[PDB]
Amino acid sequence: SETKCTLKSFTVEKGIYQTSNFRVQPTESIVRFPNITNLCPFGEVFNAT
Amino acid sequence: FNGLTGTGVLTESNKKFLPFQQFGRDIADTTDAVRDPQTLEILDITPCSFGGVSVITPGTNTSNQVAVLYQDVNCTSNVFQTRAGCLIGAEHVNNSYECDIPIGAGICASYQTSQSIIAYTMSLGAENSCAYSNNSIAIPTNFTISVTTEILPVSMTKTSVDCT
Amino acid sequence: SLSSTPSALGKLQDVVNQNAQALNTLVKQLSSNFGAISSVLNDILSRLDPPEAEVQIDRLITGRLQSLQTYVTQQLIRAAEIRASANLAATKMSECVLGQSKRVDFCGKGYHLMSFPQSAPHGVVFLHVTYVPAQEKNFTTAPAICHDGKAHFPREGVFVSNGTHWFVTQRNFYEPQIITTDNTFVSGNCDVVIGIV
Amino acid sequence: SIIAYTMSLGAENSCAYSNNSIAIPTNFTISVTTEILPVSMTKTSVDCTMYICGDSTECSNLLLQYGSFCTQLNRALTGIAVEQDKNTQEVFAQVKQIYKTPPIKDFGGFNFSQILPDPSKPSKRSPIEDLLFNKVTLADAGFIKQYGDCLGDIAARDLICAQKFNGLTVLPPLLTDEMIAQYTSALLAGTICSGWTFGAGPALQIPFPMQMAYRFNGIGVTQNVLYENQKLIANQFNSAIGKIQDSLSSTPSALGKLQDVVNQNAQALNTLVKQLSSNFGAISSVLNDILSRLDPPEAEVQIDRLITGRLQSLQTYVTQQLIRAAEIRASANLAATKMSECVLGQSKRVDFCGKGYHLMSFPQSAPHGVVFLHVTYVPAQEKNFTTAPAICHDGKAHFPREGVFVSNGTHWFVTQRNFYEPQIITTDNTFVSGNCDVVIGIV
Ligand SMILES: *[C@@H]1O[C@H](CO)[C@@H](O[C@@H]2O[C@H](CO)[C@@H](O)[C@H](O)[C@H]2NC(C)=O)[C@H](O)[C@H]1NC(C)=O
Ligand SMILES: *[C@@H]1O[C@H](CO)[C@@H](O[C@@H]2O[C@H](CO)[C@@H](O)[C@H](O)[C@H]2NC(C)=O)[C@H](O)[C@H]1NC(C)=O
Ligand SMILES: *[C@@H]1O[C@H](CO)[C@@H](O[C@@H]2O[C@H](CO)[C@@H](O)[C@H](O)[C@H]2NC(C)=O)[C@H](O)[C@H]1NC(C)=O
Ligand SMILES: *[C@@H]1O[C@H](CO)[C@@H](O[C@@H]2O[C@H](CO)[C@@H](O)[C@H](O)[C@H]2NC(C)=O)[C@H](O)[C@H]1NC(C)=O
Ligand SMILES: *[C@@H]1O[C@H](CO)[C@@H](O)[C@H](O)[C@H]1NC(C)=O
Ligand SMILES: *[C@@H]1O[C@H](CO)[C@@H](O)[C@H](O)[C@H]1NC(C)=O
Ligand SMILES: *[C@@H]1O[C@H](CO)[C@@H](O)[C@H](O)[C@H]1NC(C)=O
Ligand SMILES: *[C@@H]1O[C@H](CO)[C@@H](O)[C@H](O)[C@H]1NC(C)=O
Ligand SMILES: *[C@@H]1O[C@H](CO)[C@@H](O)[C@H](O)[C@H]1NC(C)=O
Ligand SMILES: *[C@@H]1O[C@H](CO)[C@@H](O)[C@H](O)[C@H]1NC(C)=O
């Protein structure tokens, strides 16, 4: 059916035709950053002694 | 990865980067290799398969069975791996035949009888042999006359366009 | 053959089909918006104030003009191919029809005798008449014949033999002649020629 | 130091125009030269949406505003790829009868071992073909990709996986290298056993030295010359072939034509990808940056700008490929003609099948092309002789039947035009017409 639509015909002649492209899809979203461990004691300004 | 985005398959790389280099480059500067942000190692980023798909048709007035070729695809029914892509729906045989519908890399397809689409190595011509000898000659004793036809285009349709 | 196999004339049909497609493509492309609100020029003018209508039109002009330039470039390339074909066809008529060509597999397959042109839509069809060898036989041969110590070579042909006798024949047809002094020339002795009989 | 000088146009040389004086060759050599022609381009194709949009949805929706543009680009590239296989087929598949290469037999001293396929190799190439093959360098490292090198080496400037990334591909040839080698082998087997007769129709067996005798008569050298000088001729032939393989090895520029086709096509694709990264006046070449920083209509403006940029680059690319394709077709057509006229026959066209008088030729394959070995006859040592247009005898004028009248002072002899071999002038060597008064300079 793809070949028929591609060629604008209800009849397809013998031969090889490119009709579509194949594309592999991703399965998940992965984001990476370092451990950082570079935080300031912001909350100790609030929770001051 | 940090500020690097895109889509691809992530595998281990066999390359190493200097400690301050975070990303690497291909021939036209695509960002590809990256150091993993938490455990610096070189990660390999390679694109996913994206080739074209072609349909092999034996002819509508013969059969509605078709075979399908995937151009850059690894096959990993009637699945056969060709050097021109993964072929689905065709029976590979060990007999050579002249080409009908070509696939590529020496492989052609045709429709044959209990009919199916088959795949084969192309035949390059009839096997023959010239019996070379240093003291023997072949000489024609009769002849035939052949008439053949050669066709050449001479002209193209003449056209004109009113631009405005 | 021409009646039976419709693909024979595909070359001429292809030239025609390609030009038709190019023209149809040009017209169909005309209807696209190219990012415009509408491809109908009159719609753009009717529903827009001058400032924006002018912007929308510049977009449509760019689109239509690119289509025309693309069209023409392709026609020029196709024109180069048709010229090349025509130049060859002219050559073939001069060498195949107005004379006898010896160019191998240039003018028909086999040895050329004569040709006859026929007309066709947008082109020329040539009928080439060629000579082709058929039945052939296995014969013994030799470079020369040793007569009285002198070496005799075929004047025009090959010294060829059956189980008991040597004859001289023309190269393209087995018509044995008696080897006589008029069918051969003499040069050198019998010792210099390898395989003299 | 660098100097500037006037070009010399050629060696100064001379001969004397002179009446009643001729030169006639007394010796000759067999020379073999090499001619190289391109046959094909790498077959390629492009996914217009991957190149332009990179699967961006917003881009695709705007790409659809330029309806037939992808169709035209795709068809043009497809048409080129189709022609590349047709060009290959026309140049090599001239004979559909495959004559197997014979064992080496008695060819009268003629040694074809550097021409014919080497049975010991994994690739059935002649020593010369293997050399041609090894010397040309290709960037097109496969069609169906192996992942050993693609995944092993990253950020190492590679190409074919980069092309994959951008939706660009390389298609395999239909006819493979071994298959081409087989066609070449069949032609060589045919030529060596049957001369040109297999081209015209059936392959007739002809002793190799007789094929040569006919080729010499074709030039204008009476065949008795071959049978008497057979050893010299075979030795010069064998020597020349060895020299060619050495010349090809030592002169890297010899294959510059084939390397050039490859290099230019590789550059066209590398350029296309580099153009992809350009902004074309946009805020970014990356559609994702355009989208993340902008609301819908502003992104549409920037996206449309990039579509124009990428589309214009694709139109440029395709146009150049079509132009190059026209030229490769012309080269292939010439190569096909040369094979029929130089290999399957003995063309008399001047400077068409090598320099000198064409005697025979042998094809060899090469990556994306064909190499021909053209064997020609060239006159060598020569001598100065006295001549006359006719001999006056009893008042009748005698002209050479086939040749030139020549003398050494004291005596007149008749020879063939291209090789001194004096004969006594006899009535069997003359044409008689007219009297001695009408011919100017009669002796
Ligand atoms: C080779 O050809 C010759 C010539 O035709 C054959 O010899 C003749 O044979 C007929 C009988 O068929 C005799 O009447 C003639 O007198 C023979 N001619 C001569 C010159 O002897 C000969 O037989 C053929 N040889 C073979 C082995 O076929
Ligand atoms: C034509 O030139 C060739 C050389 O190309 C001559 O052949 C050489 O003759 C010398 C002396 O006898 C030998 O040492 C060489 O080995 C020969 N070379 C080859 C390739 O065989 C030949 O004699 C000359 N012929 C004429 C008529 O002058
Ligand atoms: C045909 O010529 C080849 C040279 O091209 C001869 O083969 C060489 O033989 C030597 C040993 O004597 C080897 O070291 C070379 O490597 C061989 N070269 C090649 C290309 O194979 C061969 O013997 C000659 N054959 C005939 C019948 O003359
Ligand atoms: C130049 O021409 C003369 C004249 O024909 C040749 O002389 C012959 O020489 C041989 C050998 O001595 C004699 O047997 C002949 O009788 C001489 N001929 C005549 C007519 O007297 C001479 O050999 C020729 N020289 C060359 C180099 O060709
Ligand atoms: C992150 O934690 C892991 C596990 O403890 C450790 O191996 C790694 O070195 C840490 N990271 C960084 C970015 O230095
Ligand atoms: C498919 O992947 C396997 C590894 O699982 C590999 O050995 C094979 O060569 C690959 N074939 C193709 C055509 O990519
Ligand atoms: C001659 O005989 C051989 C077999 O020995 C055969 O292959 C060849 O075709 C024959 N040639 C002719 C002209 O009959
Ligand atoms: C042909 O080859 C054979 C060996 O197979 C040899 O005996 C014969 O003398 C050779 N004939 C000629 C004319 O060289
Ligand atoms: C023939 O004569 C010319 C002068 O007319 C001279 O230059 C040439 O070297 C001579 N050639 C031979 C073979 O003697
Ligand atoms: C050859 O040329 C010379 C010099 O011009 C002249 O004297 C002589 O008569 C000419 N001979 C012939 C046959 O033309």
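We number chain D the way Swiss-Prot does; in order, the residues shown are 691-1133.
Quick check of the header: electron microscopy, 3.6 Å.
Heads up, the Cβ atoms here are built off N, Cα and C, so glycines get one too.
Among the sequence features in Swiss-Prot, the natural variant D:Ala701 to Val is noted as follows: In strain: Beta/B.1.351, Iota/B.1.526. For the recorded site, D:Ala701 (variant position), the DSSP three-state label reads coil.
In this structure, D:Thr716 (variant position) belongs to neither helix nor strand by DSSP; it is coil. Just so you know, the Cβ of D:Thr716 (variant position) picks up 13 other Cβ atoms within 10 Å once every protein chain is counted. Among the natural variants in Swiss-Prot is D:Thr716 to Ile, noted as: In strain: Alpha/B.1.1.7.
Long-range C-beta contacts of D:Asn764 (variant position), restricted to its own chain and to partners at least six residues apart, with a cutoff below 8 Å, comprise D:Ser735, D:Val736, D:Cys738. Among the natural variants in Swiss-Prot, D:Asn764 to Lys has the note: In strain: Omicron/BA.1, Omicron/BA.2, Omicron/BA.2.12.1, Omicron/BA.2.75, Omicron/BA.4, Omicron/BA.5, Omicron/BQ.1.1, Omicron/XBB.1.5, Omicron/EG.5.1. The residue drawn here is the original one.
In the three-state DSSP classification, D:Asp796 (variant position) falls within coil. Proximity of D:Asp796 (variant position) to non-local residues of its own chain (separation of 6 or more, Cβ distance below 8 Å) is seen for none. The note that Swiss-Prot attaches to the natural variant D:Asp796 to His is: In strain: B.1.1.318.
As a natural variant entry, D:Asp796 to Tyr appears in Swiss-Prot alongside the note: In strain: 19B/501Y, Omicron/BA.1, Omicron/BA.2, Omicron/BA.2.12.1, Omicron/BA.2.75, Omicron/BA.4, Omicron/BA.5, Omicron/BQ.1.1, Omicron/XBB.1.5, Omicron/EG.5.1.
D:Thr859 to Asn appears in Swiss-Prot as a known natural variant, with the remark: In strain: Lambda/C.37. Cβ neighbour count for D:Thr859 (variant position) (all protein chains, 10 Å cutoff from its Cβ): 19.
Neighbour count (other Cβ atoms within 10 Å of the Cβ, all protein chains): 20 for D:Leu981 (variant position). What Swiss-Prot notes for the natural variant D:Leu981 to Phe is this: In strain: Omicron/BA.1.
Secondary structure at D:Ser982 (variant position), as computed by DSSP, is helix. Cβ neighbours of D:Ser982 (variant position) (same chain, under 8 Å, six or more residues apart in sequence): none. Listed in Swiss-Prot is the natural variant D:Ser982 to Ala, annotated as follows: In strain: Alpha/B.1.1.7.
Its Cβ taken as reference, D:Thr1027 (variant position) is surrounded by 18 other Cβ atoms within 10 Å in the chains shown. Looking at Swiss-Prot, you'll find the natural variant D:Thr1027 to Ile noted as follows: In strain: Gamma/P.1.
D:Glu1092 (variant position): 13 other CB atoms within 10 A of its CB, across all protein chains. In the three-state DSSP assignment, the secondary structure recorded for D:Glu1092 (variant position) is coil. Per Swiss-Prot, natural variant D:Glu1092 to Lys is noted as: In strain: Theta/P.3.
Quoted from Swiss-Prot, the note on natural variant D:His1101 to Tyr is: In strain: Theta/P.3. DSSP assigns D:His1101 (variant position) to coil in the three-state reduction, placing it in neither a helix nor a strand. For D:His1101 (variant position), applying a Cβ distance below 8 Å and a minimum sequence separation of six or more within one chain yields no residues.
Within its own chain, D:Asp1118 (variant position) has D:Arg1091 as residues 6 or more apart in sequence whose C-beta sits under 8 angstroms from its own. Per Swiss-Prot, natural variant D:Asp1118 to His is noted as: In strain: Alpha/B.1.1.7.
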What does DSSP say about D:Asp1118 (variant position): helix, strand or coil? helix
Measuring CA to CA, name the entry from the variant positions D:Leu981, D:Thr1027, D:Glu1092 that ends up nearest D:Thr716 (variant position). D:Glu1092
Of D:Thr716, D:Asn764, D:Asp796, D:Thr1027, D:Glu1092, which variant positions come close to ligand 8, meaning Cβ under 6 Å from one of its atoms? D:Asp796
Could you measure between D:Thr859 (variant position) and D:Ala701 (variant position) for me? Cα positions, answer in whole angstrom. 51
Sequence order please: the variant positions D:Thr716, D:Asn764, D:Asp796, D:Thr859, D:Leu981, D:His1101 that have their Cβ under 8 Å from a chain B Cβ, otherwise just none. D:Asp796, D:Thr859
What is the interatomic distance between the Cα atoms of D:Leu981 (variant position) and D:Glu1092 (variant position), given in whole Å? 88
Within 10 Å of the Cβ of D:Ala701 (variant position), how many other Cβ atoms can be counted across all chains shown? 5
Distance between D:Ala701 (variant position) and D:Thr1027 (variant position) at the Cα atoms, whole Å? 33
Rounded to an integer, what is the Cα-Cα distance in Å between D:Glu1092 (variant position) and D:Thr1027 (variant position)? 33
